[PDB]
Amino acid sequence: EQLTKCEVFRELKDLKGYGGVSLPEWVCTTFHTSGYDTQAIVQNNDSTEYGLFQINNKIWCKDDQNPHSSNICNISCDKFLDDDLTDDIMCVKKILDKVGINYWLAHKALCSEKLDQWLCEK
Ligand SMILES: [Ca+2]
């Protein structure tokens, strides 16, 4: 399920300012992390990343590839492949508390300057 820029802007409302990250920063980051696809999957032979935020099964959620994951977000990773971002966002907030925005490498490289392109508001 591929979202669009101003759709994502609307659905990430609850992240506004949390951890000091603006909505433009999040719209920019998720564009460059998953292409706005809530069903994106990127997988090695040692880890899998899931959904709009590309949350990994090494420490954040558990799945079949790593049943022994620390599962810090306490949730099955496949809950990050549906169209309800509510539980995705709760897990994102936990990632922010523990390791900060730089879990998402796209943020520093591509989404910390020129945020005009990512606004869907006055
Ligand atoms: Ca979900």
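Chain A is numbered as in Swiss-Prot; the shown residues are, in order, 20-141.
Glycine residues also receive a Cβ, built from the backbone N, Cα and C atoms like all the rest.
Under the heading of natural variants, Swiss-Prot lists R29 to Q and annotates it as follows: In an allele of Droughtmaster cattle; an Australian breed. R29 (variant position) falls within a helical segment according to DSSP. If you take the C-beta of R29 (variant position) and look for same-chain residues 6 or more apart in sequence within under 8 angstroms, you find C139.
The Cβ of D106 (Ca(2+) binding site) lies under 8 Å from the Cβ of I94, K98, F99, each of these being in the same chain and 6 or more residues away along the sequence. If you look up Swiss-Prot, you'll see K98, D101, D103, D106, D107 marked as Ca(2+) binding site, on the strength of experimental evidence.
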Site of maximum Cβ density within 10 Å, from binding-site residues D101, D103, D107: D107
